[PDB]
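Chemist: Have a look at this one before I ask anything.
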Amino acid sequence: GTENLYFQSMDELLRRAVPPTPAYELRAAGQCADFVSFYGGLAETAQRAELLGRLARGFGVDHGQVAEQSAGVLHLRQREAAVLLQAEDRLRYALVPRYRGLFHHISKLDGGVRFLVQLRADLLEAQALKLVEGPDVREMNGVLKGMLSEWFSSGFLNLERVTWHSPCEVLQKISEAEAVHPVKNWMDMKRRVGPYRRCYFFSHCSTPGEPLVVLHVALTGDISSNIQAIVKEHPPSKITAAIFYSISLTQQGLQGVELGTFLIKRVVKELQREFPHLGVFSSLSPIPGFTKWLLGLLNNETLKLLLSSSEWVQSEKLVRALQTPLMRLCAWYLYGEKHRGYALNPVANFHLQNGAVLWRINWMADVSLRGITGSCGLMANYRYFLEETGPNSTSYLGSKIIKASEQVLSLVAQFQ
Amino acid sequence: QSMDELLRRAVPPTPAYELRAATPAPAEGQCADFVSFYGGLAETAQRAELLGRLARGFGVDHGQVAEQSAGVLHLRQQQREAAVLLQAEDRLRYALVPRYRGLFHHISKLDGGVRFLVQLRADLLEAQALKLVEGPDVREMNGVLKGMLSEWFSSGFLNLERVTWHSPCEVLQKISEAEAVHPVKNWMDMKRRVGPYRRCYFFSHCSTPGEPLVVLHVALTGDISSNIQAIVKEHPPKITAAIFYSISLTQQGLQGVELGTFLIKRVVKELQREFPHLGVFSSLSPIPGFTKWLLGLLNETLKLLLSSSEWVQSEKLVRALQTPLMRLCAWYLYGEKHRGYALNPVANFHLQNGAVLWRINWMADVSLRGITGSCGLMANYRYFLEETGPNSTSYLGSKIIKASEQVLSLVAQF
């Protein structure tokens, strides 16, 4: 009754709120504020999913005009340099979706870019909850990811350090947006910003003291093989290695703007300024989705599927027996298991893109509830050899090659 | 010869459609070589040769565009999948993005990168003005670059800073030096312009605080000012009107990024926050190019010689030239057009912003530049905030100039 009125309103608002595309000939000569107002007044994520789905599908590209312009370019190929360029630009203009003009005019508003980050955070969520589907919403994602990638480029971000002198609103923000290894109490947070620890974040030049992405570094004497050893440690007031034990994205709307890739790049330069005799850099990273992949394969060795759900770690006989098998299955999950030719694991793909080496597989590195249920206690060290991060980054993105240690490659030699 | 080899190894290559999201590792080092070689170019003619080659050589791959255009049309003859078409459309969309855009993008990420690109557009504009570079390829590259600069220097990315005698003297020097309207005489004059009954505001980029891009000088008075010497040469110890007596830009590379339009918008909001009972806003703007236009018409021989500073000395000549020069000024502002819009650049600026050609002031600037520039004449472009929106629309859209009865009477005389 009042539901069919909510649906009717969206279609009217998108018509009168989405700015119109002018003719290519006249492309040189309040609507957006109505959109922001209506979008704000949407309570549930399912409501917002309905509006985003209609915007993507209804206000994209005029597929008809694109074909007319595509043929118009091919008709000239059978005149003049300026004649060709004008027809190319006609097609370039025809390929610009009508919603892009809305996102562009919204940015020009007070707190406009902030709104758009929230709107892509919701769009990515609605896609994850399968509330929105289709290639139209996927295109609208890329258009937004593209615009945001220009506003939040490396050169518009400031590197800020978190100490116990930082505001508690910033420490709360950093504590809350910490899904890797959650913070237990305020005394734990004080330790993670305390001596032998370095906590860094990126803020936009526009919004200082607002974390966009967070990186936790531990100053140690060896490449760490255990997370408990880092998080549950009381260091006093010489360092050989810098271990990245946690990397977190605060704004989910900026998922894919390479914020973490530039964060590590920056922090290393900062740590090299502070310790000019520091040449060991590595991560101690979780292997999320491993247990899920392992249980997904297991579809009597039925005892295995059942047991692999936290409680199995209690038996010393079962853990000891599962060392060599789970480590060779992990080595394959990281090195051999692919997705679109690239590494199946999202964390491994992240570090391999950055030029890291799949250096070590650590048994019972995270004996926490999330550590055992997530990656069966296993963690890995993606080692950063600064002298070769460049070529490794290139070899992975370009030729889809994973550089791995002899330890890791031996475990894959055991498999297959 | 070096330019062709350098550009081939300094302009980052177009990544595969599949890897269009990832920053290549060499792309930083490639763009730093460009900045280094560009810096080492002495004359503008050298820089013009490099920019001309970049535009022409590193634009769009015209061959791949035709392959993608045909590929889309092959998918039209046969009603294919929705996602199949969209991917083919996006490949064509990607094929239409020029290779130099990736250089400008990767240069920005560099330390002092956006600063370099502002200088590079300042040079590109100059080389075009000196006809060192020509063609539609350099025109496209200036649009690509201006487009990027118009996003980085958007109101959201700018800070509104206020200048008081508490500001660093490096900022006051920068602001004194930036004066492109009514030059500052001494440090005591500058102290007055930031002093009581005066508001000085500027825009700095969020990346570079305390570095002015655009400056606006406001005078807090009891009436709409009719004389500039009454403002600049005054020792102040209730305010009715806010008079904008000077607006200055500091970067030629940001020519067309609409900074002055956003400063007036933001300064008014700031003035209203300070003074909620303030409803009178106007400018006291000069009329530059008027004397030049007037002398240009005179080609009646005595006035062509006399109109060059010294004529103001005779009280009989000034008194006689009061009613004629004001009616010729009224026409120069209201009737004289350029591409249908106001001939005067200052008048076009304020009318775009939604101002009204409110008053023509006789002997408002009796300075050497004031008499030689606009024959002592100045004008008040009044901002009626309740109607700035429709006035802005009427001027840009229908090319209509809203004027006062005083101004329209002088055009009725003409």
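Numbers run from 1 along the shown chain.
Heads up, header says this was done by X-ray crystallography, 2.8 Å.
Cβ coordinates are placed from backbone N, Cα and C, and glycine is handled just like the others.
Under the heading active site, proton acceptor, Swiss-Prot lists A:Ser285, citing a curator's inference as support. The active site, proton donor annotation in Swiss-Prot covers A:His351 and is backed by a curator's inference. Annotation comment: Swiss-Prot describes A:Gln255, A:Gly256, A:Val257, A:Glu258, A:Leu259, A:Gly260, A:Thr261, A:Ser285, A:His351 as malonyl-CoA binding site. Swiss-Prot lists A:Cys168 to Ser (Swiss-Prot position 206) among its mutagenesis entries, and the accompanying note reads: Abolishes formation of disulfide-linked homotetramers. Abolishes the cooperative enzyme kinetics that are seen under oxidative conditions. The mutagenesis experiment A:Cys205 to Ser (Swiss-Prot position 243) is recorded by Swiss-Prot, whose note states: Does not abolish formation of disulfide-linked homotetramers. No effect on development of cooperative enzyme kinetics in response to oxidative conditions. Quoted from Swiss-Prot, the note on the mutagenesis of A:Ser246 to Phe (Swiss-Prot position 290) is: 2-fold reduction in catalytic activity. The annotation that Swiss-Prot gives for the mutagenesis experiment A:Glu258 to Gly (Swiss-Prot position 302) reads: Decreases catalytic activity. Increases affinity for malonyl-CoA. The annotation that Swiss-Prot gives for the mutagenesis experiment A:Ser285 to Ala (Swiss-Prot position 329) reads: 110-fold reduction in catalytic activity. A:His351 to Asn (Swiss-Prot position 423) appears in Swiss-Prot as a mutagenesis experiment; the accompanying note says: 7-fold reduction in catalytic activity. The note that Swiss-Prot attaches to the published mutagenesis A:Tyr384 to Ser (Swiss-Prot position 456) is: 3.5-fold reduction in catalytic activity.
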Chemist: If you count the other Cβ atoms within 10 Å of each Cβ, which of the recorded positions A:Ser246, A:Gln255, A:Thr261 comes out on top?
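Modeler: The most densely surrounded of these recorded positions is A:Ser246.
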Chemist: My list of mutagenesis positions is A:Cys168, A:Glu258, A:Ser285; which of them have a Cβ under 8 Å from any chain B Cβ, in sequence order?
Modeler: A:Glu258
Chemist: Counting other CB atoms within 10 A of each CB, which of the recorded positions A:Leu259, A:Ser285 comes out lowest?
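Modeler: Least crowded of the recorded positions A:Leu259, A:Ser285, by Cβ count within 10 Å, is A:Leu259.
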Chemist: If one measures from the C-alpha of A:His351 (mutagenesis position) to the C-alpha of A:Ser246 (mutagenesis position), what distance in angstrom results, rounded to a whole number?
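Modeler: A:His351 (mutagenesis position) to A:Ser246 (mutagenesis position), Cα-Cα distance: 12 Å.
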Chemist: Give the number of CB atoms, excluding that of A:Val257 (malonyl-CoA binding site) itself, located within 10 Å of its CB.
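Modeler: Step by step: centre on the Cβ of A:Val257 (malonyl-CoA binding site), count other Cβ atoms within 10 Å, giving 26.
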Chemist: Far apart in sequence but close in space: which same-chain residues, 6 or more away, have a Cβ under 8 Å from A:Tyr384 (mutagenesis position)?
Modeler: A:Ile264, A:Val268, A:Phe281, A:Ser282, A:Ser283, A:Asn354, A:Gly355, A:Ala356, A:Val357
Chemist: Which one, from the mutagenesis positions A:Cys168, A:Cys205, has the smallest tally of other C-beta atoms lying within 10 Å of its C-beta?
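Modeler: Fewest other Cβ atoms within 10 Å, among the mutagenesis positions A:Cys168, A:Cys205, is found for A:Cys168.
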Chemist: In whole Å, note down how far the CA of A:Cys168 (mutagenesis position) lies from the CA of A:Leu259 (malonyl-CoA binding site).
Modeler: 23
Chemist: Using C-alpha atoms, which one of the binding-site residues A:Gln255, A:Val257, A:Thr261 comes nearest to A:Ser285 (mutagenesis position)?
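Modeler: Nearest listed residue in space: A:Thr261.
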Chemist: Between the Cα atoms of A:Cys205 (mutagenesis position) and A:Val257 (malonyl-CoA binding site), what distance do you get, rounded to the nearest Å?
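Modeler: A:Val257 (malonyl-CoA binding site) has its Cα 16 Å from the Cα of A:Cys205 (mutagenesis position).
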